[PDB]
Each structure stands twice: as C-alpha cells, then as structure tokens.
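Asks: Can you read through this structure? Questions will come right after.
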Amino acid sequence: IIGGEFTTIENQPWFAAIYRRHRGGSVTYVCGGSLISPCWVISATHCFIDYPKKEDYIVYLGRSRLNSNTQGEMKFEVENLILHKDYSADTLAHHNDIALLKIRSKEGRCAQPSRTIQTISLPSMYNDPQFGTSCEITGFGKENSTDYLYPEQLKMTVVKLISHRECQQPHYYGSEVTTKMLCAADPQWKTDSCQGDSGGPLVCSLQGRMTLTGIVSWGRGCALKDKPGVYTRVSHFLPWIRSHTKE
Ligand SMILES: NCCOc1c(Cl)cc(C(=O)O)cc1Cl
C-alpha cells in the first residue's frame, strides 16, 4: 500500500496473510487473501500459478505483522488450492484473476472466529457500488515502488471506484480493462495498492454491509496518474465461487 495508514488485524479481521515455504526452509510472503467462510480464503490466481503445489503454502489469520507473531493469530495449511481454469495474463491485464484456498489447522479444523478473525460477506450477483464510492484496501505490499522489502506492519487505505468509461480511455487502460474488472484509485493519485498487495481485499460498505467487492489484481506502477489499481470484480464470479466451495 502506497500512502494510507498502518493498521492492526482487528480492523481488517477477514485479512489473510499467505506465505510460501522454499526448499531449504525459508518462508516468504506471497500475497493477501480474504476469509469468506471458516474453511475458505479467496485470493488471486496470479499469486500461485507458477507454484501450484498446495503443500508449499502457509496461511495466517489474525495476523498484524509480516514476520512476527500476533496474539490470537492462527496458522493453517492449504487443503486445496483452486486456480481459475481460464486465468490468463497479457502485457498488463490479468484475466480471471481469482483463487480459492481451502484452509485447515494441523489438527484438521477450519478457522475459529474471534475478535481478530472474521469472515467478510460476498456481494450479490452483479451488485456493485456506484463509481465514486469510497472503499478500503488492506495489505503488506510495498509502501513505495522503489522499495524491495515489504512493510513489517499491515496497512490500509481508502480509494474510490472509477467508472468503466473512465478506466477504458486509451490513456488509462483502453480495452485491456474488461467488465469482469473494477478500477479504483485516489483522485489525487497519492495512495494505491502496490506489488505484494495482490490477492488482498477491496472492501466497500454496500447496503450498510461490509462486502468483498474486489480482489487486488493488477495495475501499471503504483499511485501513477491516470493508472488506477485494477481489481477482480467479485460479483461476476459468484457461480465459480459457489461451485468450487460446494465440493
Ligand atoms: N498499483 C496497482 C498495481 O500494483 C501491483 C504491482 Cl506494482 C505488481 C503486482 C504483481 O503482480 O507483481 C500487482 C499489483 Cl496489484
């Protein structure tokens, strides 16, 4: 996250921190994710497509710091790693950039809700806030494009939804942005998602209720004028979500 503020998991209790274990034993941060039910975290396919082996992953919930422990945090393995069959990446755009991680403790259980661990609601079918709506993003992503390390503390910021018409101007992203994606940005171009924020939530208060409207997906640079953050439009993937979380 460029700009915004440091935050704690109690403010974003659906946030999931997703790591990968390497041969040798080192663990690196991969991407964010969001708990949508006790057994399920939703994230982005581009995060996993080069290393699709579920055994390589570690998922934390209730965690506020990148490489240290938080009281009440819970650690999970990935029981099933579901990537979208139709995922693709062009020069800039990722398409169908959505993944599901079925999580379980070492004891075989799903998450236990607490004050620092909670599910976030899915939107209803094609139900998105109007452009101009303020929504929040959360992640451990870069604070500046020049950074090579991620922040140690979780961050959040607020961005506004940008119309498709605005986002599809040739000097924005033209027709690379599709109907299955949402753009969001800062009107003054000072705050944004950045590398490392992928997979994490874009949350909007929708009909008075906190809703997973988007998933951090792609963009050109970070907090660059005329280049909004691009998000998987969750409400266009409900059948996919439902079918893979059924069985
Ligand atoms: N400012 C939105 C674009 O931020 C990024 C970047 Cl710089 C890289 C990646 C990546 O996949 O490396 C993803 C996002 Cl959302």
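All residue numbers given for chain A refer to Swiss-Prot; the residues shown span 179-425 in order.
Determined via X-ray crystallography, 1.8 Å.
Note: Cβ is positioned from N, Cα and C throughout, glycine not excepted.
Straight from Swiss-Prot, here's the annotation block:
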{"type": "ACT_SITE", "residues": "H224", "note": "active site, charge relay system"}
{"type": "ACT_SITE", "residues": "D275", "note": "active site, charge relay system"}
{"type": "ACT_SITE", "residues": "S376", "note": "active site, charge relay system"}
{"type": "MUTAGEN", "residues": "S323 to E", "note": "Abolishes phosphorylation, proadhesive function and ability to induce chemotactic response; when associated with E-158"}
Asks: Can you check which residue among the recorded positions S323, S376 has the largest number of Cβ atoms within 10 Å of its own?
Replies: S376
Asks: About how far apart, in whole Å, are the alpha carbons (Cα) of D275 (active site, charge relay system) and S323 (mutagenesis position)?
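Replies: Cα of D275 (active site, charge relay system) to Cα of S323 (mutagenesis position) measures 22 Å after rounding.
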Asks: How many other Cβ atoms are found within 10 Å of the Cβ atom of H224 (active site, charge relay system), counting all protein chains shown?
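Replies: Its Cβ shell of radius 10 Å holds 24 other Cβ atoms.
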Asks: Mind giving me a neighbour count for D275 (active site, charge relay system)? Other Cβ atoms within 10 Å of its Cβ, every protein chain shown.
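Replies: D275 (active site, charge relay system): 29 neighbouring Cβ atoms within 10 Å.
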